[PDB]
Amino acid sequence: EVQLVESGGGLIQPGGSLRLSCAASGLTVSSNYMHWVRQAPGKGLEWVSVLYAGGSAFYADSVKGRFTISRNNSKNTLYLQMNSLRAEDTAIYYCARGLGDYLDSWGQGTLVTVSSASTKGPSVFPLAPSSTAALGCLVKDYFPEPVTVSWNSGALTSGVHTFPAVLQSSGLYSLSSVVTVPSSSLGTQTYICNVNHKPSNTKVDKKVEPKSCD
Amino acid sequence: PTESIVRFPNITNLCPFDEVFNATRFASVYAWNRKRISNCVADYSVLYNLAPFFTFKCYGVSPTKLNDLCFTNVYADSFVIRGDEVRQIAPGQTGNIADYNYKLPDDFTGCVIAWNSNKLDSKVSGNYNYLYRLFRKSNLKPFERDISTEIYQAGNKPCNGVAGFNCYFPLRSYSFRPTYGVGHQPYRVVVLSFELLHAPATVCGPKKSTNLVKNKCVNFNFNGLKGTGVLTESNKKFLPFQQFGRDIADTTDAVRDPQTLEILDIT
Amino acid sequence: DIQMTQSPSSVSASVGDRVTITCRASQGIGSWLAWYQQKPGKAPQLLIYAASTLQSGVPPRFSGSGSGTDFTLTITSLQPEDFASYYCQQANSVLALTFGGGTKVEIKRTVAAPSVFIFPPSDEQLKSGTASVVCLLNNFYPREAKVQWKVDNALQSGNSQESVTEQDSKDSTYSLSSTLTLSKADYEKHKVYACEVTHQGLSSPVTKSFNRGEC
Amino acid sequence: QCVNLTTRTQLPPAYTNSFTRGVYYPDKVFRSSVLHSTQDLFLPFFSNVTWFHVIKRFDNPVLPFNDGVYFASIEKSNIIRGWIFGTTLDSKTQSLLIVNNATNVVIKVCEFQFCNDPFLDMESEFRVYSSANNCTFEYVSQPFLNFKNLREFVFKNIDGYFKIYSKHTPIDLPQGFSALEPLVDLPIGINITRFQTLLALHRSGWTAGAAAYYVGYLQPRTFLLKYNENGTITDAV
Ligand SMILES: *[C@@H]1O[C@H](CO)[C@@H](O)[C@H](O)[C@H]1NC(C)=O
Ligand SMILES: *[C@@H]1O[C@H](CO)[C@@H](O)[C@H](O)[C@H]1NC(C)=O
Ligand SMILES: *[C@@H]1O[C@H](CO)[C@@H](O)[C@H](O)[C@H]1NC(C)=O
Ligand SMILES: *[C@@H]1O[C@H](CO)[C@@H](O)[C@H](O)[C@H]1NC(C)=O
Ligand SMILES: *[C@@H]1O[C@H](CO)[C@@H](O)[C@H](O)[C@H]1NC(C)=O
Ligand SMILES: *[C@@H]1O[C@H](CO)[C@@H](O)[C@H](O)[C@H]1NC(C)=O
Ligand SMILES: *[C@@H]1O[C@H](CO)[C@@H](O)[C@H](O)[C@H]1NC(C)=O
C-alpha cells in the first residue's frame, strides 16, 4: 500500500540548482523519519541526508554544506534544496521512509547527470573482421545516456552482447556492441547497424563488410 | 602577622549526593526521575578529587567558583546514557535524544556528570531493562517529562492500539552487552540543574577553620566581621544563640565561635 | 568515524549451497545490523532487521545471526530469482546510515577460456583525428582476465577501459570489451597491436598480433 | 477534607489592653549595659488587643495580615497546634503551613485546598488538607513546646524571612515583662494576607476546654531599652 514517486531529475550544469520531489501516498512526511540514499554507478550505496519527524536535519561528512531539506504539509511532498555540485555528485537516489536503524519502504529512481558539455550526435565506427568470427560496431562521442542498438531492425537477437556505457578521461561516453557471425554467412546476409536515441534524434544507417585489401 | 580565616560553624547535614551517584538502579531515559536537593551544604570538591568522570564540559559556571556562588535549589536527573548520546547533551545539539527524549535551554545553568558504567547495568546477554522515546509528532518542551503508552501512528489511518502496519510502539529497548564498543558502552549520567530565584538560597556549601592564636596582635575575621586585636578569654559569660557583642561606640568587644563557645575578647 | 568492510566480494554457488556472506565489523556492534538486496535496474528491498528477526513479506529461507562482532547471511535454499547483491547496514546514534561494499552471487561455470578477436581500425576513422583499436574476450571464468596491451614488445597501462556485459537468463555468458585511445601521430610510430590474457583454461596464453597496413 | 460546622454561636469581639508585653529582642547582635533606640516593628504600649475565647464556642475569624501579628495565648494540654498563611488558601496560590502533632514539628510549604473550618481531632485525625502538588522548602525542626502554661509568639516578615520568636512562661492578660528569644529563621518569601490558626477539638459530639488567644498589630515606633550586666532585657519606656 506504500508507493513513492520521484521526479525533477535530469541533466544540469555543475554550477546550477535542481528541484527534488518525493511524494508519499500512504505516508505523511511530518510524522515519521525520512531517509535519503545515494548510489554512484560501479559501486555500492551511500548516505547523504536524514530528515527527522521534527525540525532536525543531518548530513554526512562530505555533504555537511551545500544541502538543505525542507518538508511541506500542503501536498505531502518533500523538497530538497541544492545549490552546488561536484564531479562525483552524479548518481542514483531513492528517497524512502523507515524506522530507526532500518528502513523498509523504497521508491523509484530518477537519473541525474552533471557535465560541462551538452548533447552531441553519435558516430558509428565500423569494425573490419579478420580474414568462428565476431562482428559489431563501435559507438563514440554520444550524448546523453542512454542509447540503444539494433541489429537488422531487431530481426537478429542471437549472440547480442550490449556492453554497458563507460566514461573516459575526457568526460565523454563510449559504447561497444558485438555479435557472433559464421564464416559461411559473410556474403549471404547483410546486417545493418542502427544506433539512435531520442534526445539527439539522429537517424544513421551503417553496413559492415569484411576487408578485402585494407 | 598572619591572617586567621573565618570560623564558620561545624559541618551541617550533607546533601544526599551519595545515594544519587551510587544508587543500585537508575531510572529510564523517558521516565527520568526528578529529585530536588536543598537544606544542606554542597561540596563538589570531594567528588572532583577522586575524578571518576570523563565529561566535565560546563557553560556559564566554573568549578573554582562553585563553592562561592550558590542558587535557590538543585535538581537532579539520573538516567543511563551511552557516550555517543552523552556528547549530545549540549544545548546546541540535535537528534533523537536532544529533541524527543530530553531538552536543554540555551540559558541553562550548570552541566551534567557522566562516568563509565560498563561493569553495571549489564548481564551475560542483552539487557532490556531500559527504554527510550523514539517517535514524536513535535519537539519536546524543555524541563518536562511525558510518559505516553499509546501506540504511535505514522500512516493516514488510525489504529486502535494494534501492532499492524503504519503504526508501532514508539518506545524501543536497549541492548547492553560487554562485547560492545567504546562508543556503545552504557554510561551513567546525572544532570546537575541550577535555578536562581528571588527567594534567598538554602543550599550554598560548607567552610573550614584554622588553628587558634592567643596572646598575639593578629587580625581576625569572625562571621564576616573584620577587625584587629588580641584574642584572649575572659569572664564575660553570655547568653546563648548569639553571634557577637558590641559596646557604646559600636566597636566589637566579644565574639563566640561555633566550635568551643569561648569568650574571645577583641581588644 | 566507523568504517565497515565486507570480506566476500564474488562467491560462486549452486542452488544447493550456502552463500556464507559475512560483514566484518571494526568496532563492537551486535544485533543492530540489517541486510538489503537490490536487483540490477530495480529498487532495493529490506530482507532482515536487527540481524535476528525476519520480515513478514520476506520468505523464511533467509537466516541471520550474530552476537557481538560477526554476522552471517546463510540461506537454506537458493533460487534463480534470488541472485543479487547484499549490503550490511549499521546506523549511528544520530541515525547516520553507513553502506559498505557489495557481494555478488553467481554459479560455478568455468566452461571455456576467452578468445581474442582483434579488429583493425577503419579507414574512415583516420579522418576523425583519433584512432582506436579494440579486442574482445568472451565466455571467461573467473573475473580475473588481464586486458593489457603489448605494443612493440612494451607494456602499456592505463589506456583500456574494461566493460563487462550483463547476464542472460538462459546461458549466463560474460563478455569483456576494452577501447584503447591513441593519437593519430602515435599510430605511425608503432607497427603492431595485440592484447594478452592469462587464463586457467588455456595451458599457454594466445597472442594475436597484426601488423600495420596489412595482415 | 473537612466537615462543615453549623452550631457556631455569634459573639462580637472584645478588646483588652496590653501592658508592656510586646517587647522582644531587636536583633541577633548581643548588647548589654547600654541604652539604645532602634527603628523596627514593635507593638505600641497602651494599645488595644482583640479578645477571643474558645470553650460551646467555636471561633476562627478572618483578619488581614497588614503587618506582623502579635499572638499571645493562654493554653492548657496543647489546645492549638499551628497557623496557616495564604492569600486565598486554594490551589492557585502558595500557602504556608505549621503543624505540631504529639511527636515533632514539620514545616512544609505547599499548595492545598483549604476549607472554611480547618481543625484537628488521642491524635489520629488530620483534617487540615486534601492533597498536595509541586512545592519546595520542606523543613523539620524540634518541638516548640487552673491555667499554668502561657505561650507567646511573634511573627515577622522582612526580606522574605519568616522570623518567629517564642517564649514559654508559667502563670485576662496578667501584668509583667517577658523576652521573646529568636528561635528559627525561615527564608520562604511569599505574599502575606492572612494568619489563620488551627484548633484541636477532643472527640468523645465534641467538647473542648477553656482556651483563649490574643491578636495584635505591630507598628514602626521608637522604644528605649535598658539592658542588664547579666545580658537580659529590663523594662522599656
Ligand atoms: C560511590 O562509591 C564509591 C566507591 O566507594 C566512592 O568512591 C564514591 O565516593 C561514592 N560516591 C559518592 C558521591 O560518595
Ligand atoms: C564541632 O565538631 C568538633 C569536632 O567533632 C566537636 O569537638 C565540637 O564539639 C563540635 N561543636 C558542636 C557545637 O557540636
Ligand atoms: C481599641 O478599639 C476599641 C474598638 O475598636 C476601642 O473601643 C478602644 O478605645 C480602642 N483602644 C484605644 C486605646 O483607643
Ligand atoms: C507527626 O509529625 C511528624 C513531623 O512533625 C511527621 O513526621 C509525622 O508523620 C506526623 N505524624 C502523623 C501521624 O501525622
Ligand atoms: C510546578 O511543577 C513544575 C514541575 O513539576 C515545576 O517546574 C514548577 O517549578 C512548579 N511550580 C512551583 C510554583 O513550585
Ligand atoms: C507579593 O505581592 C506583590 C504585589 O501584591 C508582588 O509584586 C510580589 O511579587 C509578591 N511576592 C512574591 C514573592 O511573589
Ligand atoms: C549574673 O551572673 C552572675 C554570674 O553567673 C550570677 O551570679 C548572678 O546571679 C546573675 N544575676 C542574676 C540577676 O541572675
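Here chain D follows Swiss-Prot for its numbers: 14-68, 77-142, 153-176, 185-210, 215-247, 257-289, in order, are the residues you see.
From the backbone N, Cα and C atoms, a Cβ is placed for every residue, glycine too.
In sequence order, D:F79, D:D138 are the residues of the chain that are 6 or more apart from D:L18 (variant position) and have a CB within less than 8 Å of its CB. What Swiss-Prot notes for the natural variant D:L18 to F is this: In strain: Beta/B.1.351, Gamma/P.1, 19B/501Y.
Quoted from Swiss-Prot, the note attached to the natural variant D:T19 to R states: In strain: Delta/B.1.617.2, Omicron/BA.2, Omicron/BA.2.12.1, Omicron/BA.2.75, Omicron/BA.4, Omicron/BA.5. Residue environment of D:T19 (variant position) contains 5 other Cβ atoms, counted within 10 Å of its Cβ in all protein chains. In the three-state DSSP reading, D:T19 (variant position) counts as coil.
Per Swiss-Prot, natural variant D:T19 to I is noted as: In strain: Omicron/BQ.1.1, Omicron/XBB.1.5, Omicron/EG.5.1.
D:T20 (variant position) has a Cβ environment of 7 other Cβ atoms inside 10 Å. Among the sequence features in Swiss-Prot, the natural variant D:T20 to N is noted as follows: In strain: Gamma/P.1.
Swiss-Prot documents D:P26 to S as a naturally occurring variant and attaches the note In strain: Gamma/P.1. Its Cβ taken as reference, D:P26 (variant position) is surrounded by 12 other Cβ atoms within 10 Å in the chains shown. Mapped onto three states, the DSSP output places D:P26 (variant position) in coil.
According to Swiss-Prot, the natural variant D:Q52 to H carries this note: In strain: Omicron/EG.5.1. Under the DSSP three-state reduction, D:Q52 (variant position) is assigned to strand.
D:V83 (variant position): 10 other CB atoms within 10 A of its CB, across all protein chains. In this structure, D:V83 (variant position) belongs to neither helix nor strand by DSSP; it is coil. Quoted from Swiss-Prot for the published natural variant D:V83 to A: In strain: Omicron/XBB.1.5, Omicron/EG.5.1.
D:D138 (variant position) falls within neither a helix nor a strand when secondary structure is assigned with DSSP, and so counts as coil. Looking at Swiss-Prot, the entry for natural variant D:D138 to Y says: In strain: Gamma/P.1.
For the recorded site, D:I210 (variant position), the DSSP three-state label reads coil. Under its natural variant annotations, Swiss-Prot gives D:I210 to V the following note: In strain: Omicron/BA.2.75.
Listed in Swiss-Prot is the natural variant D:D215 to G, annotated as follows: In strain: Beta/B.1.351. Around the Cβ of D:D215 (variant position), the same chain contributes D:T29, each under 8 angstroms and 6 or more positions distant in sequence.
According to DSSP, D:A222 (variant position) sits in a coil region rather than a helix or strand. Neighbours of D:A222 (variant position), defined as other CB atoms within 10 A of its CB across all chains, total 15. Swiss-Prot gives this note for the natural variant D:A222 to V: In strain: 20A.EU1.
Per Cα geometry, D:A222 is the residue among the variant positions D:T19, D:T20, D:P26, D:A222 nearest to D:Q52 (variant position). Listed in sequence order, the residues of the same chain lying 6 or more apart from D:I210 (variant position) and placing their CB within less than 8 Å of its CB are D:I95, D:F186, D:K187, D:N188, D:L189, D:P217. Residue density at D:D138 (variant position): 14 other Cβ atoms are found within 10 A of its Cβ, drawing on all protein chains shown. Per Cα geometry, D:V83 is the residue among the variant positions D:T20, D:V83, D:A222 nearest to D:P26 (variant position). Note that 9 residues are not built between D:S247 and D:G257; their Cα atoms stand 7 Å apart. For the pair formed by D:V83 (variant position) and D:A222 (variant position), distance between Cα atoms is given as 28 Å, rounded to the nearest Å. Across the break of 8 residues that separates D:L176 from D:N185, the C-alpha atoms are 19 angstrom from each other. Between the CA atoms of D:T19 (variant position) and D:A222 (variant position) there is a gap of 40 Å, rounded to the nearest whole number.
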